[PDB]
Amino acid sequence: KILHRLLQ
Amino acid sequence: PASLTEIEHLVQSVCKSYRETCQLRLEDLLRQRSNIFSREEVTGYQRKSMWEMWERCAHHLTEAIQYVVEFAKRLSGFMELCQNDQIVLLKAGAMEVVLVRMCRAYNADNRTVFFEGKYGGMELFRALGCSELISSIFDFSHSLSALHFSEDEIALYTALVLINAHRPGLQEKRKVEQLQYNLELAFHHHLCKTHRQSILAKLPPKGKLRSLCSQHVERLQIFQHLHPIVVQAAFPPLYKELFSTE
Ligand SMILES: C[C@H]1[C@H](C)CC[C@]2(C(=O)O)CC[C@]3(C)C(=CC[C@@H]4[C@@]5(C)CCC(=O)C(C)(C)[C@@H]5CC[C@]43C)[C@H]12
């Protein structure tokens, strides 16, 4: 999901 | 704990993170206040289809949320929390931060907001079919504009909107509590230093921001029920992740 990728 | 030197360092760290992640500079928004949509341009927006206007606003909201995400990642202590609590805090707080940041793009003199290159009143969004929500958001920006926020004050206030130890679903609640307390000290120290503590009693109540976000999700589900394929095919993925539980 998007939020996980933005936080990495 | 925190000494006076550490509190003031936190103040400057928060203000810098906010400056680095503000979508547009305040001076850019101010120098455009004379650039207002004409009556014909307003009519053009009102005649666009409901679903096209919804996806345009979803796109602009999504771009704004992405800057809030970067603000959180630069916030001292946020990346130290577990990723479960990072996501909980952003899911419930990102939209709330955007609603506060919106007052920078709001001109209280004529009740217009900077939207797609020009300033327009709330009648610009009539095609959305959620005039009560739009009116509530414009009223919220109007109440914030009466406080005459400085950029530093918005920085510290939006950090506290984000770092909320009361959000349901937090796994390390005490860890967020200590970060929120340090930010509260920084906020109130800066207001004391700048003789601005009178604004504390005039800040919006707690449930006000959560009420606006609930209205937003409520209106979205009404539109999604009318145009489910439009949402699936044309709405930004981050938007649906935050607001339509996907
Ligand atoms: C937060 C700011 C940012 C500080 C500067 C850029 C910005 C922009 O997006 O260009 C200015 C315009 C606004 C205020 C921003 C984000 C989202 C809202 C919003 C969609 C959100 C709520 C709504 O439903 C309505 C009332 C439709 C509004 C219309 C005005 C914009 C689009 C951005």
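Counting starts with 1 at the first residue shown.
Cβ from N, Cα, C; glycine included.
Annotated features in Swiss-Prot:
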DOMAIN    B:6-245  domain 'NR LBD'
MUTAGEN   B:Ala64 to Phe (Swiss-Prot position 327)  Completely abolishes transcriptional activity
MUTAGEN   B:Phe115 to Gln (Swiss-Prot position 378)  Completely abolishes transcriptional activity
MUTAGEN   B:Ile134 to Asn (Swiss-Prot position 397)  Nearly abolishes transcriptional activity
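Its Cβ taken as reference, B:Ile134 (mutagenesis position) is surrounded by 21 other Cβ atoms within 10 Å in the chains shown.
The two recorded residues B:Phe115 (mutagenesis position) and B:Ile134 (mutagenesis position) have their Cα atoms spaced 13 Å from each other. Calculated from their C-alpha atoms, the gap between B:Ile134 (mutagenesis position) and B:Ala64 (mutagenesis position) amounts to 17 Å.
A 10 Å cutoff on Cβ-Cβ distances gives B:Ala64 (mutagenesis position) a total of 18 other Cβ atoms nearby, all chains included.
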